[PDB]
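J.: To start, I am sharing the structure in question, which I have written as structure tokens.
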4 protein chains.
Amino acid sequence: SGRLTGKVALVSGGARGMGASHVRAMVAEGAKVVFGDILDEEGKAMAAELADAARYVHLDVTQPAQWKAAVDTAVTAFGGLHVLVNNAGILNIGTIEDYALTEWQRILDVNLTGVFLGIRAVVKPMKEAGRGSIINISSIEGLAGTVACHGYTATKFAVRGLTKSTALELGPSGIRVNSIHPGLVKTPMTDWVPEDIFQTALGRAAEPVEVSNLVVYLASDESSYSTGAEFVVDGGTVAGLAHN
Amino acid sequence: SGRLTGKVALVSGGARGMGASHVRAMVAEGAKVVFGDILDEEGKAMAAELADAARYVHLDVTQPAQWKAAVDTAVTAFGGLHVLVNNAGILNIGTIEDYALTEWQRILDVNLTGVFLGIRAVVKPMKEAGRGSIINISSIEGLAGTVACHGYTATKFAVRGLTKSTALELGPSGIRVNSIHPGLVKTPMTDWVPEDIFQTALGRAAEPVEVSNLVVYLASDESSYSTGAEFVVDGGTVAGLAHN
Amino acid sequence: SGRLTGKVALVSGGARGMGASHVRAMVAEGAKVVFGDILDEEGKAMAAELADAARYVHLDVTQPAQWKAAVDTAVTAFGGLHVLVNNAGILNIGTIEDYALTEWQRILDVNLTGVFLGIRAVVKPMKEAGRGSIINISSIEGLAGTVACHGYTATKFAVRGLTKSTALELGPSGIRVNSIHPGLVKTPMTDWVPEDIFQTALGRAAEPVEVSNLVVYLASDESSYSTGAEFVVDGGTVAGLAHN
Amino acid sequence: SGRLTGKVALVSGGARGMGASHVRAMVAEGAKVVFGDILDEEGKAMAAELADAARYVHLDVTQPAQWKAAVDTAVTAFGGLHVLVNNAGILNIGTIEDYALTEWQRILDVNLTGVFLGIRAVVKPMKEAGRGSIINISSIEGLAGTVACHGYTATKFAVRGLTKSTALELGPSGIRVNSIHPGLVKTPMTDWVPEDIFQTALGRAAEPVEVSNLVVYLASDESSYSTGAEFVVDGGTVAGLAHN
Ligand SMILES: NC(=O)c1ccc[n+]([C@@H]2O[C@H](COP(=O)([O-])OP(=O)(O)OC[C@H]3O[C@@H](n4cnc5c(N)ncnc54)[C@H](O)[C@@H]3O)[C@@H](O)[C@H]2O)c1
Ligand SMILES: NC(=O)c1ccc[n+]([C@@H]2O[C@H](COP(=O)([O-])OP(=O)(O)OC[C@H]3O[C@@H](n4cnc5c(N)ncnc54)[C@H](O)[C@@H]3O)[C@@H](O)[C@H]2O)c1
Ligand SMILES: NC(=O)c1ccc[n+]([C@@H]2O[C@H](COP(=O)([O-])OP(=O)(O)OC[C@H]3O[C@@H](n4cnc5c(N)ncnc54)[C@H](O)[C@@H]3O)[C@@H](O)[C@H]2O)c1
Ligand SMILES: NC(=O)c1ccc[n+]([C@@H]2O[C@H](COP(=O)([O-])OP(=O)(O)OC[C@H]3O[C@@H](n4cnc5c(N)ncnc54)[C@H](O)[C@@H]3O)[C@@H](O)[C@H]2O)c1
């Protein structure tokens, strides 16, 4: 408790799923949170329960003008911005032949370009404060491949890399950038996926808050000497070899 | 020798630099090679001195229709297509703030989408033959980040990932997919870069043929059990820690 | 505050350096701690200031008999054991030609075998509890190589691997196993090394507590979905490429 | 092909399995080979059918005296030594509790220490010719973990790390050091393991010659710019995520 007191955060895709969980988890730790999404109804609903500790803003991560407005909201409403959780994302699938180029561009736009636009938007106020933490949501798909999951895999691997280059550049400014790589988590993005799809050591899928606990750690000053690194939260899947 | 005798390859960005070196190396090994680029003048000159062993085609890797045409050329002129070297690529630099969104889009288009488009085009002929080897040129920049190199890092990491997902999917078809990660190689892309810019164990930059040797190996059947893997040829850079 | 309440831990090599920091940090979070070492004077000294929540024990990690005694102490004194921090370790250097084979054997004994012995000694009480967290101290030297640092490098890579095998096996029992990889940290092991020997994004060496924060997080149930994973805390070093 | 014509190689554990395969392949590629093992009968037998190009010696990789004897045999009989294939290794298994401490020590001595002893023994003759290729045999178990396979996993990870530390140190002398990581390979070490035990993209286990082709490539000058790197030949296992 109070581990994020004094900190202001911006969470992309915070209307439902893990994003919503991160928003609630950080507020519970004393942070003021601005969260954006395209699901206005849902966003305005939780904005009501959170009250003065949060602010919902419509934010299409592929739109730089919208990122700017979301950032202006945080600075003005809460006095500044110290944390960015690039959580917004989508999932599409298809074989090398059946996957539509439009689906490919679309996922590149949201999962990759959107993360980059988030970073470009938050660097000024973060650099002014002298201390910031950027948390990019990748996945274990950003560590290994999956059949018929080319666009998703390509972008999650891309985010993994963007984390490293930006961490290196922003380090001197007092800004840390790390990537989170989870296994299967219970959210609307995977409710159609069997919960034991991956071979985990823990024998179960993850609850969103289990990833939020990691978001809180990386957002806090507790992880002050960690940057440009991959934090895996997958129940052990990537720790072992794929066995039949 | 004839390490590639009987094989047909398609090399993007083969008008100069490493690509050109790959084309010459494979032809020397008995392979028939169709190489494409946007530098037609230089490309045609090469085709001239390579006579029947090769064909130059104009190929902008961001254009799917051009990939289709390149593949048709390889099939009609040589009867098949067994190897693809996704070598075409560009490098642009810039800090998070100064970097142009147009530079970012263009590098994603060339280095990432272009690689995916090549794969899409070569799978029909390869799948019908029941074998093939796709070689994606990533870089050690696809293994770690670099200051003001966000567009390049992100795409090289993405290529690294795409290699894995496509390899898992194409395995059952008898097609292998691997990624090559070279360090500094002497080519026009880096002639403005100091040869000893990386901390290497060998104490020198790479000659383009040294990477071509790796291309020939992955293209030949002597790498029949390797797929979805990263083959590093950087003189030892990523094997060590960045010291001051 | 109380993030580790009700948890009993065992820290090897906790008489000074990071080990001591870990003891202090965890006690501050409500944990009862038994810590062993071979520096009895220093061990008894700090055990005096933490007398109510901690217990010192002489423990040579190469001696399984001493590991068992360290465990019985934790179980009888505090009622059980839920956390193990395999922190004890040594550093020796030397070229391939001059490195003494006795030094090589010695470092494998302490740094590697010692880690495995600890795990063997804590699994029973942990399984009996149905919940536990094993934290193995590797290093960035366990992620890449270093000249004249063969024994340390090999052992640190070995810990990284042992972390994974034991994690997969212990997962079904409710026990998580992870490894920490820090960069240069200010401790007596490094008093002789310039604080800026590594190329870091943060431009400074680490403070032992900065690593203890990670130990705290991995010891708590907050990291419940993380097992078999590598947690890097190196100021960004391995995130970039080694430059001259 | 005469791909290794003129080079002299020393192979440990070459009396059967992959070791024998490597010997035969290298000799077939025009190389002179000195291969050691503890199975003298089998060693002397295949040395009789290779005669004009190979020399079998008794070599227990745990004894530096025998390593020195093997090395001197290569030099005196073939005039030098340019290639070392650290192939000797053993496999034992057991859960954290049942695993005998004697099995742990034994596999450390043979799998890790033996590899190190091999390197120590060959550097002098390689440093005189300012050229050398050291090929250490790791495994995909040196990349991820396996239940009840702690000694094996640890040592294979250790070999992976030792490869990098030594490569960095030997680079200035023109000596390359790389590690090979194969998946399931049909040899007497795993004739009790179902061939489809691993999730591969290729849908089969490897023939030992498929790994030998990789040893030849690394032994050849065609890999001149690769050192301290990991060469995976596992049919795709590690490129994918463990599924159920
Ligand atoms: N669900 C999983 O198992 C899992 C595993 C690893 C990683 N992830 C990643 O975690 C993130 C969140 O996943 P989730 O499980 O909550 O999925 P989700 O579908 O529940 O939520 C994603 C959210 O992003 C929002 N969003 C989508 N496109 C957007 C855009 N252009 N602009 C702004 N917001 C947009 C969606 O409306 C939604 O609220 C994604 O990056 C996802 O790839 C999920
Ligand atoms: N030079 C290095 O040190 C180094 C290190 C690692 C990786 N690489 C990679 O190797 C590849 C070749 O690099 P290089 O060093 O020879 O660079 P290069 O500039 O000499 O050659 C790249 C080639 O790609 C062609 N090309 C560019 N855009 C294209 C497009 N849209 N369609 C088709 N062709 C296009 C260029 O005209 C050129 O002939 C690139 O993917 C590069 O990123 C280079
Ligand atoms: N100092 C660094 O920069 C750094 C970086 C990465 C990892 N590490 C690791 O962190 C751990 C602790 O490092 P440190 O910096 O505090 O070193 P340190 O020398 O201060 O402490 C190591 C401790 O282990 C104890 N010890 C040594 N041999 C032992 C044995 N056989 N049995 C029991 N205890 C034994 C020592 O007496 C000492 O208290 C080690 O595993 C080290 O490899 C240190
Ligand atoms: N079989 C596989 O699937 C597989 C997969 C990855 C890695 N490997 C590795 O490849 C190497 C060879 O494996 P293999 O499949 O041929 O096993 P193998 O049992 O057939 O051969 C290993 C050889 O090493 C020799 N040897 C054992 N201890 C020795 C010692 N102390 N001194 C000298 N020689 C000794 C044995 O007599 C034997 O001929 C080992 O390092 C093994 O761990 C094997």
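Shown for chain A, in order and in Swiss-Prot numbering: 2-245.
Quick reminder: no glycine exception, Cβ is built from N, Cα and C everywhere.
For A:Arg17, A:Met19, A:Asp38, A:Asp61, A:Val62, A:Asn88, A:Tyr153, A:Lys157, A:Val186, A:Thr188, A:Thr191, the entry in Swiss-Prot reads NAD(+) binding site. Here Swiss-Prot notes a mutagenesis experiment, A:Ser140 to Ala, with the remark: Complete loss of both oxidation of androsterone and reduction of progesterone; when associated with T-6; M-47 and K-69. Annotation of the mutagenesis experiment A:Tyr153 to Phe in Swiss-Prot: Complete loss of both oxidation of androsterone and reduction of progesterone; when associated with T-6; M-47 and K-69. What Swiss-Prot records for A:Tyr153 is active site, proton acceptor, and it gives a curator's inference as the kind of evidence.
Situate these features within the shown structure.
T.: Other Cβ atoms within 10 Å of the Cβ of A:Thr191 (NAD(+) binding site) number 15 in total over all chains.
If you take the C-beta of A:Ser140 (mutagenesis position) and look for same-chain residues 6 or more apart in sequence within under 8 angstroms, you find A:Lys157, A:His182, A:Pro183. A coil conformation is recorded for A:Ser140 (mutagenesis position) in the three-state DSSP classification, outside any helix or strand.
The Cβ of A:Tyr153 (mutagenesis position) lies under 8 Å from the Cβ of A:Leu92, A:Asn93, A:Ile94, A:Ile108, A:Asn112, A:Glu142, A:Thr147, each of which sits 6+ residues away along the same chain. The DSSP secondary structure for A:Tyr153 (mutagenesis position) is helix.
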J.: I'd like to verify something. Among the recorded positions A:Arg17, A:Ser140, A:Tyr153, A:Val186, A:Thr191, which ones have a C-beta closer than 6 angstroms to some atom of ligand 1?
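T.: If the test is a Cβ under 6 Å from any atom of ligand 1, the answer is A:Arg17, A:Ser140, A:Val186, A:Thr191.
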J.: For A:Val62 (NAD(+) binding site), write down the residues of its own chain that are at least 6 apart in sequence and whose Cβ falls under 8 Å from its Cβ; none is a fine answer.
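T.: Looking at Cβ-Cβ distances below 8 Å from A:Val62 (NAD(+) binding site), excluding near sequence neighbours, one finds A:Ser13, A:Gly14, A:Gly37, A:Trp68, A:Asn87, A:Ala89, A:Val111, A:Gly115, A:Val116, A:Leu118, A:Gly119.
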J.: Hey, which of the binding-site residues A:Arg17, A:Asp38, A:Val186 is the loneliest by Cβ count within 10 Å?
T.: A:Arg17
J.: Between the two most separated Cα atoms in A:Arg17, A:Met19, A:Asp38, A:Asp61, A:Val62, A:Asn88, A:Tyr153, A:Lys157, A:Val186, A:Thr188, A:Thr191, the residues recorded as binding NAD(+), what distance in Å do you get?
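T.: Between the outermost Cα atoms of A:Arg17, A:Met19, A:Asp38, A:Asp61, A:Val62, A:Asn88, A:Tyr153, A:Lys157, A:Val186, A:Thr188, A:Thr191, the distance is 23 Å.
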J.: Is any of A:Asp38, A:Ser140, A:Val186 (recorded positions) within Cβ reach of ligand 3, i.e. under 6 A, and which?
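T.: So the answer is none.
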